[PDB]
Structures are given as C-alpha cells and as structure tokens.
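*Asks:* The structure's right below; bear with me while I get my questions together.
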Amino acid sequence: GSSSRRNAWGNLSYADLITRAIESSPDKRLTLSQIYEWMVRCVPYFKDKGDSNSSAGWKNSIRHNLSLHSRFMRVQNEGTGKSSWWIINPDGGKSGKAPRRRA
C-alpha cells in the first residue's frame, strides 16, 4: 500500500534530497554542482549516484523537481558572477530576483 510514513533519510524524494543539501548549506542558495556535492555529503541516494553517471544523470531530473509548484526558486548572482544558484522557496528568503525595494 501507500507509504504514509517514510524514512526521512532514504525514502526522500528528489525534491527532498535537493532540500537536504540546500539546508545543509551556508546561504541556502547553491549551484547544482555544489548542491550535488552538498548532497553527497549527507544523502544516501546520491552516494551511489556520486560514483556512477547517475550524478550527471539524476541531476537532470532534479531540475524538473525545481519546477514543482513554486517550491523552489532560482536565484542569480548579484554581479559577482554569472551563474545561477538554486534554493527551495521558503517565502522568498534570498530575495533572488525579487523586487523588494521599488523606489
């Protein structure tokens, strides 16, 4: 039957795993590369996928999960680089591309 309770370590979904890494980060915004490593640090799933091609594999799927609802939001660099950071949307938090000060 359906799993009402799940192991919050191994039975995590892809979105959860991204979150796991992102929450274990400094500013909650990380590139997919740094999410990947931050994940491998604590994740059970991407340990295996860390060694295998499933890294540059399930990472492709992970981005689809970053398109779920509005559960995640994507942040760009303020200028110190031209790369994107990725976060789970808590409210806005990092204010990435969010016009707070319109004046």
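Here, residue 1 is simply the first one shown, and the rest follow in order.
Technique stated in the header: solution NMR.
Here the Cβ of each residue, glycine as well, is placed from N, Cα and C on the backbone.
These came from Swiss-Prot, pasted as-is:
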- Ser61 to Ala (Swiss-Prot position 209): Impairs nuclear translocation upon oxidative stress (MUTAGEN)
- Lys94 to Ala (Swiss-Prot position 242): Slightly decreases DNA affinity (MUTAGEN)
- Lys97 to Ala (Swiss-Prot position 245): Decreases DNA affinity (MUTAGEN)
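I'm curious about the neighbourhood of these features; can you describe it?
*Replies:* The Cβ of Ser61 (mutagenesis position) lies under 8 Å from the Cβ of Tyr14, each of these being in the same chain and 6 or more residues away along the sequence.
Applying an 8 A CB threshold to same-chain residues 6+ apart, the list for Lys94 (mutagenesis position) reads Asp27, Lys28, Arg29, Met73, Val75, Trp85, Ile87.
When other Cβ atoms within 10 Å of the Cβ of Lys97 (mutagenesis position) are tallied across all protein chains shown, the result is 10.
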*Asks:* In terms of DSSP three-state secondary structure, what is the assignment for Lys94 (mutagenesis position)?
*Replies:* coil
